[PDB]
Amino acid sequence: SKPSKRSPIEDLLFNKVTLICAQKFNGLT
Amino acid sequence: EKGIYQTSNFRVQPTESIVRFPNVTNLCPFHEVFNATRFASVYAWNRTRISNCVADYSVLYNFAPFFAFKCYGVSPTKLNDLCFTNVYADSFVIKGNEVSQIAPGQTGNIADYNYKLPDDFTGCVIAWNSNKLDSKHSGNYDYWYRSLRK
Amino acid sequence: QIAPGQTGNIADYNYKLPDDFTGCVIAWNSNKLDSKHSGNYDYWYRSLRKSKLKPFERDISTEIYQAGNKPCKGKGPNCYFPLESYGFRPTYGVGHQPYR
Amino acid sequence: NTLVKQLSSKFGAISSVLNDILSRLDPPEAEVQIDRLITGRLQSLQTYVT
Amino acid sequence: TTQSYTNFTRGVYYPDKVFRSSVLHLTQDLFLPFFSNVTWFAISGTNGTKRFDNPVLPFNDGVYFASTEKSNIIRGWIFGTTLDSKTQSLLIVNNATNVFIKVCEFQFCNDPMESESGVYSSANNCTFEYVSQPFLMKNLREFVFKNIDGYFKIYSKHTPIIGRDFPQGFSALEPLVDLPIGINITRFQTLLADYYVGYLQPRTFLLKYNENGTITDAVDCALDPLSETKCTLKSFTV
Amino acid sequence: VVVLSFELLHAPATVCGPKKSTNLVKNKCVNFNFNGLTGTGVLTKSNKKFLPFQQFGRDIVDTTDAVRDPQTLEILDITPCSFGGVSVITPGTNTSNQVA
Ligand SMILES: *[C@@H]1O[C@H](CO)[C@@H](O[C@@H]2O[C@H](CO)[C@@H](O)[C@H](O)[C@H]2NC(C)=O)[C@H](O)[C@H]1NC(C)=O
Ligand SMILES: *[C@@H]1O[C@H](CO)[C@@H](O)[C@H](O)[C@H]1NC(C)=O
Ligand SMILES: *[C@@H]1O[C@H](CO)[C@@H](O)[C@H](O)[C@H]1NC(C)=O
Ligand SMILES: *[C@@H]1O[C@H](CO)[C@@H](O)[C@H](O)[C@H]1NC(C)=O
Ligand SMILES: *[C@@H]1O[C@H](CO)[C@@H](O)[C@H](O)[C@H]1NC(C)=O
């Protein structure tokens, strides 16, 4: 049922860990 | 060889240069010195201080045709970069054979007995004919100058 | 002003050395040859110019340059000719003496 | 975050902005100030990569 | 007379004119240290309300000034090198219509129920003049007066309170005026016609900015081991 | 005659130089100079609310990302102009000279 067929545990792991170059765009990509 | 290689960097170049600085919002009061009902005598110059203001130098060239417009410290085209600190505007009526004596490096009775400028001088001396305003057929005897000094 | 990276009336309009410069600048003070009371042929300066001189660029052309808001020709006190040559008398000091 | 922050340092230079160095100073002094900034930024990149 | 020194956490001002949103900014500037000894002068402090004597306090790299005066007894501030009419001094006077900031060689006229007389009615060699709406017009009327590289910088905040002279909350002062005065400003005399004076020192502060560019809190990095930890971590939560 | 004497002092003023502005162009990659702040970027209408006192905005790092227009007092965001690396996909020159 998820937009990405991840397990409940995988979905938790992805939610618990945290083309517009919003950060440090000073020659660094 | 077959593969993907990083060779350079794309950059989008600017197409215009935008210089936004505040509404100018002031004129240094230079016009009011040149444009006056009466000017001072040569012996006693009338000094007006101009400071804490922004100066439009086009008002000098647009005031009148000039007898002499010579800037010594700063080229006449380089006057627009700034007026450090404050500037003094000395306003007086002088004769045509006396105007040529008010400059760095000059000598003569008007420079020596009425008012001298330094030889190491930063500034500009501007002169124009005022025969239309100062001369009279009865004779203008209101202006004075010193001919003899100790 | 005869040095790399300098500014002034000479470095800006008469003679300029490049910032990357190899060589020697020799200044010889000889008043007995180049200083006369009536004036000295060897002096010349640029007054006004449209732009700054490039290294070793030799600008030997003249036309009236107007500092005001209107065209004019020859009106020295109102507008200036590129030549503003000044002379030198033996009575003037070291900063004004001619140097070769 | 540190590497970008290093762009604000002077490393002995008059200012961290190359345009201010070029606008305020003559060419050879500006070149000295730029080399001071180049040394600082290049050292910062070498630190980041190491 | 002059009252016992008090302990304040006030005197924080925006160090520059840069907008910051939801960040903690660690900056080194001249600030009133938290819990520093601030002298409380109790109208006229040591002197009485009808006495012409004045502390004429020295100013060390800028001061924090505050006073709650419903009657506007304090009218202005004079800053200068010698305060003797022999050199230039900066006269700031609020006449309830406009505030006049002048730099002149002012003569001292023995300026002051609620008696009034002319104040600095005689001066010469004037070099600077500025006029704006009044600085002050039950408000605490907090000010910071700083003098750096010839520029005389005034910051202020006006918040009301009745029950206590100082609210318990935190607010930062905003720049009010920044003038190219040039005066040395070694020392200063308060002009009356009840105030607190503290002194700024070089300190590093961690300033908490809101979503909008306003400072909502601050940590004095040398006040306490916990404050120092907050500053080294750049967080208000450790 | 009016003599304009320019006094050279240490005082902080030195104020009279006029400043010539240009028109404001938004949503394009331009060079800019706002009250002495210079850079290159794309200026767009901002939703940031600067205090009447504030003139510039910054990121968690010191990169400037907003300015107050000195004449309109509008707050504009500064977006860096597009930049990025380029990679070339090659089948190999012993197969084809076509690349992506
Ligand atoms: C920041 O400033 C704004 C405007 O002054 C404050 O007002 C709120 O702005 C948001 C914007 O989406 C609105 O949705 C709210 O309804 C506004 N509130 C009110 C009472 O008008 C905003 O509150 C300020 N932020 C902080 C943290 O103080
Ligand atoms: C590219 O821009 C368009 C709008 O111009 C947007 O819809 C699209 O999503 C963008 N590309 C990506 C990868 O998001
Ligand atoms: C600190 O200030 C509080 C009031 O905010 C006061 O009650 C307390 O006694 C003060 N402490 C000292 C040491 O002055
Ligand atoms: C403060 O005033 C004294 C008066 O004698 C003066 O000598 C001193 O130079 C002043 N301060 C500064 C920073 O000049
Ligand atoms: C500048 O002048 C324009 C009108 O020409 C006005 O709309 C604008 O608000 C002015 N800005 C300032 C800062 O005075």
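Residue numbering in chain A adheres to Swiss-Prot, whereby the residues present occupy positions 810-827, 849-859 in order.
Method on record in the header is electron microscopy, 2.9 Å.
Every residue, even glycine, has its Cβ placed from backbone N, Cα and C.
Around the Cβ of A:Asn856 (variant position), 15 further Cβ atoms fall within 10 Å across all displayed protein chains. In Swiss-Prot, a natural variant is listed as A:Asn856 to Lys, annotated with the note In strain: Omicron/BA.1.
Quoting Swiss-Prot on the natural variant A:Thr859 to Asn: In strain: Lambda/C.37. A:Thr859 (variant position) falls within neither a helix nor a strand when secondary structure is assigned with DSSP, and so counts as coil. In the structure as shown, the Cβ atom of A:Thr859 (variant position) sits within 10 Å of 10 other Cβ atoms.
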